[PDB]
Amino acid sequence: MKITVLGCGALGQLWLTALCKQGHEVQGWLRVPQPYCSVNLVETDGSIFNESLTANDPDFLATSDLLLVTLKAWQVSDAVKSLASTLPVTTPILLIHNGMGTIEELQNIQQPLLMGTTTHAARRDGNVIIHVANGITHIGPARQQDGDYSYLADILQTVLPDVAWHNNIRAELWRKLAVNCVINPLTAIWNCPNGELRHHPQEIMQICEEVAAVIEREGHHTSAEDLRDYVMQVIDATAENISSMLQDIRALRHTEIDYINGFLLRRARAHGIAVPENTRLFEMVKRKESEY
Ligand SMILES: Nc1ncnc2c1ncn2[C@@H]1O[C@H](COP(=O)(O)OP(=O)(O)OC[C@H]2O[C@@H](O)[C@H](O)[C@@H]2O)[C@@H](O)[C@H]1OP(=O)(O)O
């Protein structure tokens, strides 16, 4: 299959590598055009894939069977809209990122729009990407109009196992969002590893009470206790890690906060829910951001 991968960062190079290894015809797409896309990825078995791949070829884009989008949330919707007039109107667009609210920005996309999440881990070390952990990728329809593109899960399962189609991808994304609304801003504000959050059960539960209220009203049934329990399992699993948001703060990069607690705020507003703690996290990270 012919794929354009938008984003040639860690996740993009993971997908580009896996795709090349199965003989799919690929290119990269870079927001800041460069003559080619550098892929330099060390697999779980220590093998190296180091390859310069085509980038930003509009004819390749125009005949691609899939646009696979691996940008950070705040980069996604502008980049996708800028390509959508070139991409054939039947060609699916699959977004994989953390955070939510890009779909709300892509309502007028005429292409099938899909969203995805994965538990693969790919970490940048220098100019090298390391495939740290294998995992599971779930994809499904982004909006109610988007139909059955499960064939894409069947193809991608042979590229980067495991992949499954989930019509209720949106419920899964909300549950991930709930965890992200806790771990990311608290770690970024407190400049601590994820496991330190254990010591703030009151603040966690309060964030979870707020998120559960919003999720409930969005039509997905959940509990503050269920979200808290999932937050603690994720914290337990990543106790020593430095969060992506804290890494962003430490490196003086723009964060994903507008698509994490920011998105929660926009959805809370729309349902008349008061979210005082999420608001504080959001404003605090925004303050930290505009010191650099
Ligand atoms: N397992 C996953 N499941 C669903 N989404 C994932 C997963 N892993 C990452 N992503 C997301 O894809 C988007 C792109 O992530 P990367 O490929 O890591 O971005 P990029 O490579 O541009 O940035 C990575 C290097 O350059 C810095 O921007 C960053 O801190 C890192 O050292 C973000 O929303 C990234 O999420 P986040 O910003 O790392 O929380």
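Heads up, header says this was done by X-ray crystallography, 2.0 Å.
Here the Cβ of each residue, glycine as well, is placed from N, Cα and C on the backbone.
Feature annotation from Swiss-Prot assigns active site, proton donor to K176; the stated evidence is a curator's inference. What Swiss-Prot records for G7, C8, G9, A10, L11, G12, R31, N98, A122, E256 is NADP(+) binding site. Taken from Swiss-Prot, the feature substrate binding site applies to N98, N180, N184, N194, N241, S244, supported by experimental evidence. In Swiss-Prot, the entry for mutagenesis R31 to A states: Increases KM for NADP 4-fold. The structure shown retains the original residue. In Swiss-Prot, a published mutagenesis experiment is listed as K72 to A, annotated Increases KM for NADP 10-fold. Under mutagenesis, Swiss-Prot gives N98 to A with this note: Increases KM for ketopantoate 140-fold. Strongly decreases catalytic activity. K176 to A appears in Swiss-Prot as a published mutagenesis result, with the remark: Increases KM for ketopantoate 1400-fold. Decreases Vmax 230-fold. Loss of activity; when associated with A-256. Here Swiss-Prot notes a mutagenesis experiment, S244 to A, with the remark: Increases KM for ketopantoate 230-fold. In Swiss-Prot, a mutagenesis experiment is listed as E256 to A, annotated with the note Increases KM for ketopantoate 1100-fold. Decreases Vmax 40-fold. Loss of activity; when associated with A-176.
Taking a Cβ cut-off of under 6 Å from any atom of ligand 1, the recorded positions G9, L11, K72, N241 reduce to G9, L11, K72. Sequence-distant contacts of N241 (substrate binding site), defined as residues of its own chain at least six apart whose C-beta falls under 8 angstroms from its C-beta, comprise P193, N194. Under a cutoff of 8 A between CB atoms, and with a sequence separation of 6+ in the same chain, the neighbours of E256 (mutagenesis position) are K72, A73, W74, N98, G99, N184, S244, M245, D248. For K176 (mutagenesis position), the same-chain residues that are 6 or more apart in sequence and have a Cβ closer than 8 Å to its Cβ are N98, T117. Counting Cβ atoms from all protein chains shown, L11 (NADP(+) binding site) has 23 others lying within 10 Å of its own Cβ. Each of the binding-site residues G7, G9 was scored by the number of other CB atoms within 10 A of its CB, and the lowest score belongs to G9. A distance of 7 Å separates the Cα atom of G7 (NADP(+) binding site) from that of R31 (mutagenesis position).
With every protein chain in view, the residue among the mutagenesis positions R31, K72 whose Cβ has the most Cβ partners within 10 Å turns out to be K72. For the substrate site, the Cβ centre of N98, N180, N184, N194, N241, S244 serves as reference, and the other residues of the chain with Cβ at most 8 Å from it are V179, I183, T187, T238, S243, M245, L246.
For the recorded positions given as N98, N180, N184, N194, the lowest number of other CB atoms within 10 Å of the residue's CB is seen at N98.
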